[PDB]
Amino acid sequence: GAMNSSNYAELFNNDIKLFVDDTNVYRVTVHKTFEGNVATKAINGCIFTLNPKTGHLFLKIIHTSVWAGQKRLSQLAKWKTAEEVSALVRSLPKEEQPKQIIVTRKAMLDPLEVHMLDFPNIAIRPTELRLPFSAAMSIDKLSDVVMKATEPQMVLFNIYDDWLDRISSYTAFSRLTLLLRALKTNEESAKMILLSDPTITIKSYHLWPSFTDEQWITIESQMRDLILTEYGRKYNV
Amino acid sequence: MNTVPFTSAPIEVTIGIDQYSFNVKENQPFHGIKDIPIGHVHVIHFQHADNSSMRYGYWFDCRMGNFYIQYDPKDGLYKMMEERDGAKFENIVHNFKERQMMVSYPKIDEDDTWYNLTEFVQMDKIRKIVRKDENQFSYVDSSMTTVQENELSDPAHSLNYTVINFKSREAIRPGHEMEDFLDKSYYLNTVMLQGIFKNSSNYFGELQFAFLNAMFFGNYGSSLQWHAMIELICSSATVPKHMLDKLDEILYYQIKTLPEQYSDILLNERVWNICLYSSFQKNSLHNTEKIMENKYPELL
Ligand SMILES: O=C(Cn1cccn1)NC1CCCCC1
């Protein structure tokens with residue numbers, strides 16, 4: 001059934017599972033035409049497929065050419081997502097295939113179920129959590145590889161960097177979702193927090209800066225403050 | 001015109017014959033139903049006064065034998081049986097006719113309702129859905145489950161309707177996932193019509209039989225089957241024109257006949273709103289949409 005606050009620790013047990021977020025698959029800019037009508041122009045997108053225990057991110061880049069000559073693109077985007085996830089599962093060795101796939105949006109349930117009919121033992125689940133994975137394109141290195149792609153491409157990254165050497169999966173996921181929630185609520189401010197101190201760098205093979213344990217506590221506090229601020233700025237409180 | 005006699009009526013019961021019904025009192029001078037139209041299947045059904053639980057009854061075709069009803073005080077129900085001695089049966093029925101102990105199948109001549117509800121229903125197909133090969137007639141009741149229901153428990157007592165499942169490998173061609181799920185024409189036309197049913201007449205016959213079991217016995221799995229078979233047609237973009245026209249007539253008479261007071265439990269809001277207003281065939285069911293809107297505007 002649905003994944004929610006009550007069964008939250010199941011994310012970090014030893015049964016392989018993947019979150020799938022389709023928010024950023026079909027991306028457009030809306031603009032005016034010479035005649036004064038409105039049109040869309042697609043840009044490259046990505047499927048965000050994440051193992052929350054290990055941090056393994058399977059970033060399937062969706063190149064604008066996949067939309068060429070197609071109709072009802074927002075509907076097609078859900079089926080293309082399901083096709084690519086099913087292809088990913090079939091490409092993995094049996095002992096690496098997931099036992100559950102959790103979709104962040106309920107409209108992905110039927111597309112993924114139909115594409116995974118060959119895998120009756122893989123459970124397709126919704127979630128009641130409001131996860132901030134849409135903000136994945138606020139991570140500079142992820143956005144860069146998506147926008148530079150000239151063809152369909154899969155790029156594999158650990159979204160936790162080396163954090164699991166020092167903290168548990170539960171704590172790593174909590175840090176990730178706090179960072180992404182901040183970037184989603186006020187990207188400019190969040191990015192300022194993360195880079196204000198130029199002496200803390202991002203390793204070539206990492207996504208986030210190389211904070212010490214003590215610096216992560218300060219950073220995490222600054223992100224919470226940002227989120228509460230924006231919540232006040234928004235609602236006036 | 002044929003006759004289904006009764007040895008007696010020892011317990012108070014409401015007896016149905018097709019869309020008709022009458023009350024018989026405990027030990028009332030009752031010997032049966034005469035003047036039953038030849039050419040159609042029929043159903044004779046029962047609801048005991050003392051336990052409205054379990055409606056039950058028998059599908060039969062008087063061309064296939066001489067049938068009668070006799071109460072069994074051990075199993076506690078009215079049982080259909082075949083009389084193999086034709087002379088004995090004719091003589092007993094003739095005496096009953098002479099003593100006017102039989103009700104007459106009360107068919108108004110203008111009325112085509114029963115033909116319209118059973119147009120494609122054949123006894124031979126009924127007997128493959130309801131497996132009991134030693135009898136020529138078929139028992140159905142309120143509680144019998146379908147093969148599909150069992151999969152999700154006594155197989156000898158199941159309704160073996162054709163399994164329809166929109167999220168199954170049978171329904172979805174590898175590589176045509178989105179196409180086949182959003183337009184079920186290949187499942188309808190290749191898998192079901194060409195493959196399993198062979199022709200639309202047998203498909204309509206099972207659809208009509210499922211509705212009638214839902215209506216007369218409140219058989220929930222039959223209602224599920226009826227709606228699935230409607231939805232499979234309406235969710236196909238490509239359907240022979242003759243099937244759509246016939247479907248509209250079939251559903252019209254089903255909706256017309258349904259007791260107004262059972263609409264809440266025998267009609268699936270989702271299926272009907274999808275079929276009449278969202279599906280590919282939203283504009284192809286004019287008679288059915290008109291009777292539904294005037295008779296059950298609440299559901300919609
Ligand atoms: O009574 C029987 C069969 N039977 C059971 C014991 C002995 N003879 N059959 C009649 C004939 C037709 C009408 C009512 C049923």
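Residue numbers in this text run from 1 along the chain shown.
Placed from the backbone N, Cα and C atoms, the Cβ positions cover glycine too.
Annotation for A:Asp21 (mutagenesis position): same-chain Cβ neighbours under 8 Å, separated by at least 6 residues, are A:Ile47, A:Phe48, A:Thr49, A:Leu50, A:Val103, A:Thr104, A:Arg105, A:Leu131, A:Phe133, A:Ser134, A:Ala136. Annotation of the published mutagenesis A:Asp21 to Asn (Swiss-Prot position 1853) in Swiss-Prot: Reduced growth at 30 degrees Celsius. Strongly reduced growth at 16 degrees Celsius; the original residue is retained in the structure shown.
The secondary structure of A:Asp22 (mutagenesis position), as reduced to three states from DSSP, is coil rather than helix or strand. Mutagenesis annotation in Swiss-Prot: A:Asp22 to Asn (Swiss-Prot position 1854), described as Reduced growth at 30 degrees Celsius. Strongly reduced growth at 16 degrees Celsius; the structure shown retains the original residue.
One mutagenesis experiment named in Swiss-Prot is A:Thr23 to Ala (Swiss-Prot position 1855), and its note says Reduced growth at 30 degrees Celsius. Strongly reduced growth at 16 degrees Celsius. Other Cβ atoms within 10 Å of the Cβ of A:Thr23 (mutagenesis position), summed over all protein chains shown, number 20.
The mutagenesis experiment A:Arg105 to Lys (Swiss-Prot position 1937) is recorded by Swiss-Prot, whose note states: Severely impaired growth. Reduced growth at 30 degrees Celsius. Strongly reduced growth at 16 degrees Celsius.
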Close in space, distant in sequence - A:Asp22 (mutagenesis position), Cβ under 8 Å, 6 or more apart: A:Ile47, A:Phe48, A:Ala77, A:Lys78, A:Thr81, A:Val103, A:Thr104, A:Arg105, A:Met108
CB contacts for A:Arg105 (mutagenesis position) [other CB atoms within 10 A, all chains]: 17
